[PDB]
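In what follows, a structure is listed as structure tokens, so that the remarks can point back to it.
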Amino acid sequence: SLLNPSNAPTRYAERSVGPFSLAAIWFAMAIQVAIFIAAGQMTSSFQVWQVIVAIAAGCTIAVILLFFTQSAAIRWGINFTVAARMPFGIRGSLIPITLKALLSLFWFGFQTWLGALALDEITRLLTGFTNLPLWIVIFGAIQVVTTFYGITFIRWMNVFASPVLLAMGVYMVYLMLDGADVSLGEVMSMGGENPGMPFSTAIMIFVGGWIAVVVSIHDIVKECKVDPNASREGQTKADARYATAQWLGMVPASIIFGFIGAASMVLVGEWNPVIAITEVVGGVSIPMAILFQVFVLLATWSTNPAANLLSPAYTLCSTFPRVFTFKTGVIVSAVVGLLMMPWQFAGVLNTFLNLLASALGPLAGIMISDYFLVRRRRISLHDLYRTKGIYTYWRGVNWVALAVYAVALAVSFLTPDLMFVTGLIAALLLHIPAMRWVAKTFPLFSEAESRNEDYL
Ligand SMILES: O=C1NC(=O)[C@H](Cc2ccccc2)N1
Ligand code: NA
């Protein structure tokens, strides 16, 4: 048996996140430093308005993906890590999941670093003392302790941060434009003096940014509010209402701040607004500096925990259920996380994000396909928490599913600038015959699936 109270499905009565709250999480979750860098470097290949469009487009494909990847977690309250057990093995799932938990972990140490940088700047602008590693640990630690309160903290922290973050950001645009004596429309076309990159791969970069979060949203949305007595059409509007809520959360947020990163680049040559606003205005008071850094901290806290730490946590406590608990998995994830020292990763993010998309495209494709197409939303919670059942396949691993991943990954390379969308579509479609083959040896359904409601 693989069940324990932390890795258990989330009961209808235990659910706490409705459609408005999820938007309020995504809005503050999109406001984070790394989009300054991405949208900034984009000004090299396109002008600002197109970048904004590449952002809105990439945001929209992500949501279209969310509509599908979130449906099982909302309805059934389950983990990502647990949900992967279906197409891949009960253990075989650990392979892509280790890929993904690593990715997730990489991002956690990166933003903790940016967060640490901020707190260290606030202090050295008050005391000249400038030790970063201590402030690294202390922040990593602070996130852990606030992450202990799981989605309860996350949800309260993001609703109050959201408008403040929204205001600090709208303010930021005024200060630049004013102090540079430039209208909004003028800045909207100042970029793109070094073309070469296709516009499709641009969209693919902002998609590749949130690919990890979207593919494992489960860990957030298994907490969302559901009415068990809906219907096909009421379940679908529910899915759509949530997907819509995620759209209105991540788009307007990441457009305003994407624009700020781009504007910084194009006005002053740096994606970082600290520099861009400092120059344009010719220095700023110690208060108004400390402020900016309070922003960065506020912008990191609303994203890092929820997006980067939740999912490896649940991976530990659900694979080693008697060894780890949620709270302990959080401690182990944040330690490993920082010990990956990701702040030394050579290159730029864009290409990394281009890496991330074509690396998880088939994963999202195989999960959407197994649940929606092969099984028709008809799943067995019972077997997901047991070493030997209809999801065990060949001694815990479904090699055919690991094969479809490879094959789809290959075909993906045949279309480098659209890798992700070909790899998803390839994995999606191939899972169908592959699964109609495995179904001749192993069963796709189980009697125990009638105990589903016992869990809820
Ligand atoms: O999946 C993740 N986790 C992260 O921290 C980053 C956040 C991000 C950076 C740049 C563009 C979109 C999302 N992406
Ligand atoms: Na944030």
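In order, the residues displayed for chain A correspond to 11-466 in Swiss-Prot numbering, which applies throughout.
This deposition comes from X-ray crystallography, 3.8 Å.
Each residue, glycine too, has its Cβ placed from N, Cα and C.
Annotation source Swiss-Prot lists Na(+) binding site at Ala38, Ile41, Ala309, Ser312, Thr313, citing a large-scale study or a structure entry. Sequence-distant neighbours of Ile41 (Na(+) binding site) (same chain, 6+ residues apart, CB-CB distance under 8 A): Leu175, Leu176, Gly179, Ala263, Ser264, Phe267, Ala309, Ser312, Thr313.
Secondary structure from DSSP puts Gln42 (mutagenesis position) in coil. Looking at Swiss-Prot, the entry for mutagenesis of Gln42 to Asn says: Modest decrease in uptake and binding efficiency.
Its Cβ placed at the centre, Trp117 (mutagenesis position) has 23 other Cβ atoms within 10 Å. For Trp117 to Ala, Swiss-Prot lists a mutagenesis experiment annotated as follows: Reduces dramatically the uptake efficiency.
Among the mutagenesis results in Swiss-Prot, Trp117 to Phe has the note: Reduces moderately the uptake efficiency. The residue drawn here is the original one. Taken residue by residue with DSSP, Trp117 (mutagenesis position) is part of a helix.
The Cβ neighbour count for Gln121 (mutagenesis position), using a 10 Å radius and every protein chain shown, is 26. Looking at Swiss-Prot, the entry for mutagenesis of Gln121 to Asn says: Partial decrease in efficiency of both binding and uptake.
Positions annotated as substrate binding site by Swiss-Prot, on the basis of experimental evidence: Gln121, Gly219, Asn318.
Per Swiss-Prot, mutagenesis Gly219 to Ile or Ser is noted as: Reduces both binding and uptake efficiency. With a 10 A radius on its CB, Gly219 (mutagenesis position) counts 28 other CB atoms from all the protein chains.
Listed in sequence order, the residues of the same chain lying 6 or more apart from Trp220 (mutagenesis position) and placing their CB within less than 8 Å of its CB are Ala72, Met260. Listed in Swiss-Prot as a mutagenesis experiment, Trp220 to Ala or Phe is described as follows: Little effect on uptake efficiency.
Quoting Swiss-Prot on the mutagenesis of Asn318 to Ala: Significant loss of uptake activity and a substantial reduction in binding efficiency. The Cβ of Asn318 (mutagenesis position) has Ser114, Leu115, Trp117, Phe118, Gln121, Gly347 as same-chain neighbours under 8 Å, each 6 or more residues away in sequence.
Cβ atoms within 8 Å of the centroid of the Cβ atoms of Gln121, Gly219, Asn318 (the substrate site) belong to the same-chain residues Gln42, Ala44, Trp117, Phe118, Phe120, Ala222, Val223, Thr313, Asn314, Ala317, site residues excluded. Around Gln42 (mutagenesis position), the same-chain residues at least 6 positions away in sequence with a Cβ under 8 Å from its Cβ are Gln121, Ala309, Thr310, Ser312, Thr313, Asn314. Between the binding-site residues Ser312, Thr313, the minimum number of other C-beta atoms within 10 Å of a residue's C-beta occurs at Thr313. Ligand 1 lies under 6 Å from the Cβ of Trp117, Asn318, out of the recorded positions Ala38, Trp117, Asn318. Checking the recorded positions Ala38, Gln121, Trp220, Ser312 against ligand 2, the ones with a C-beta less than 6 Å from an atom of that molecule are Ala38, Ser312. Here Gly219 (mutagenesis position) is positioned 16 angstrom away from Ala38 (Na(+) binding site), judged by their C-alpha atoms.
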